[PDB]
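Participant: Have a look at this one.
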Amino acid sequence: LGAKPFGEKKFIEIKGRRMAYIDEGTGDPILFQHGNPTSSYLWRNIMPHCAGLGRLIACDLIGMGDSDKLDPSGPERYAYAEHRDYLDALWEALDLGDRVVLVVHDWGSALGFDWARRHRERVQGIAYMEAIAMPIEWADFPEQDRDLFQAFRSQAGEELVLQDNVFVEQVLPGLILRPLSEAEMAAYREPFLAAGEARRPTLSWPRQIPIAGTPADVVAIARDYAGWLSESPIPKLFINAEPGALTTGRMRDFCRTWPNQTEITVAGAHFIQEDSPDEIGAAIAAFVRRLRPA
Ligand SMILES: [Ca+2]
Ligand SMILES: [Ca+2]
Ligand SMILES: [Ca+2]
Ligand SMILES: [Cl-]
């Protein structure tokens, strides 16, 4: 393992805000996208395995990691649509080319799957794990975290997240099988040290999960990429997890019907990158080497 970040953080202005990202190497990109409540830091022990396979990139979503916070912030800020506008602009600014390999997780998968559907001719391959592959019902949501997420999606959310930082301090460690070090937790809470709106992205995200028809716009978007991915011949690498969390039950059954897909299983709950980084990295590397023969 290791608590040290992969590369130095670079900054670029997007829509008036500064966004942070890692960009190492040259050639076609291998784009790693984190979800909630993480950052590019999530891929620190995985990206090394792809050394020499291309341009390794990991962006910090707006309001997360070292990226600027949006202000004024509130209940209407940091919705999926807003994150998409910033990420779309950042990915355009990075000049990725037309043979991109996406490596996604959680909300990074929702964003990545949607981007892929919209820019399909530029996607060489898609690696995903513990993703939001389709709209779901409450019965599809992990039983142990069901109550808590329903709470985030209620008036109690602000206190749980903005005041007590529950997503970072409780959910994150709770969904990692091995104990994190002081340094690792420090890196994860750094973007959310201040109570209040600074933590808004970690609350807006759970309120955006397409569950039981709400929110309607994200449900539609997920419905769209779910259908497309179930038909797309683009090469895929599905990293299943045991016991896993989000991508289990019906969603897992669905993902397993996707075309031209290779699958492996690694130990982990949700933030599996912290449990089996080497297995995950090795699998992604092999996937990319097959996609970029030489
Ligand atoms: Ca080329
Ligand atoms: Ca309940
Ligand atoms: Ca734990
Ligand atoms: Cl979430």
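Using the numbering of Swiss-Prot, the residues shown for chain A are 3-296, in order.
Placement of Cβ uses the backbone N, Cα and C atoms for every residue, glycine included.
Relevant sequence annotations retrieved from Swiss-Prot are reproduced here:
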- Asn38 to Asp, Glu, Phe or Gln: Loss of activity (MUTAGEN)
- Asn38, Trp109: chloride binding site (BINDING)
- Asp108 to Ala: Loss of activity (MUTAGEN)
- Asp108 to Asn: 58% of wild-type activity (MUTAGEN)
- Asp108: active site, nucleophile (ACT_SITE)
- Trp109 to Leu: Loss of activity (MUTAGEN)
- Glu132: active site, proton donor (ACT_SITE)
- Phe151 to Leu, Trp or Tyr: Increase in activity (MUTAGEN)
- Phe169 to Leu: 31% of wild-type activity (MUTAGEN)
- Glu244 to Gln: 38% of wild-type activity (MUTAGEN)
- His272: active site, proton acceptor (ACT_SITE)
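Each of these features: where is it, how hidden is it, and who are its neighbours?
Facilitator: Within its own chain, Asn38 (mutagenesis position) has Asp108, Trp109, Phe169, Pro203, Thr204, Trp207, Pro208 as residues 6 or more apart in sequence whose C-beta sits under 8 angstroms from its own.
Every protein chain considered, the tally of other Cβ atoms within 10 Å of the Cβ of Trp109 (mutagenesis position) stands at 25. In the three-state DSSP classification, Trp109 (mutagenesis position) falls within a helix.
Counting every protein chain shown, the Cβ of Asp108 (mutagenesis position) has 26 other Cβ atoms within 10 Å.
According to its DSSP assignment, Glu132 (active site, proton donor) is in a strand. Here the Cβ of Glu132 (active site, proton donor) has 26 other Cβ atoms within 10 Å, regardless of which shown protein chain they belong to.
The number of other Cβ atoms within 10 Å of the Cβ belonging to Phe151 (mutagenesis position), over all protein chains shown, comes to 19.
DSSP assigns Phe169 (mutagenesis position) to a helix. Other Cβ atoms within 10 Å of the Cβ of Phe169 (mutagenesis position) number 23 in total over all chains.
Cβ neighbour count for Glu244 (mutagenesis position): 12 (other Cβ atoms within 10 Å of its Cβ, all protein chains included).
Taking a C-beta cut-off of under 8 Å and a sequence gap of six or more, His272 (active site, proton acceptor) has these contacts in its own chain: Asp108, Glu132, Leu177, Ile178, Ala243, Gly246, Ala247, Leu248.
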Participant: Return the members of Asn38, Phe151, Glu244, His272 (the recorded positions) with CB less than 6 angstroms from at least one atom of ligand 4, or none.
Facilitator: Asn38
Participant: Does DSSP put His272 (active site, proton acceptor) in a helix, in a strand, or in coil?
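Facilitator: DSSP assigns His272 (active site, proton acceptor) to coil.
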Participant: Can you tell me the CA-to-CA distance separating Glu244 (mutagenesis position) and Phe151 (mutagenesis position), as a whole number of Å?
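Facilitator: One finds 21 Å between the Cα atoms of these residues.
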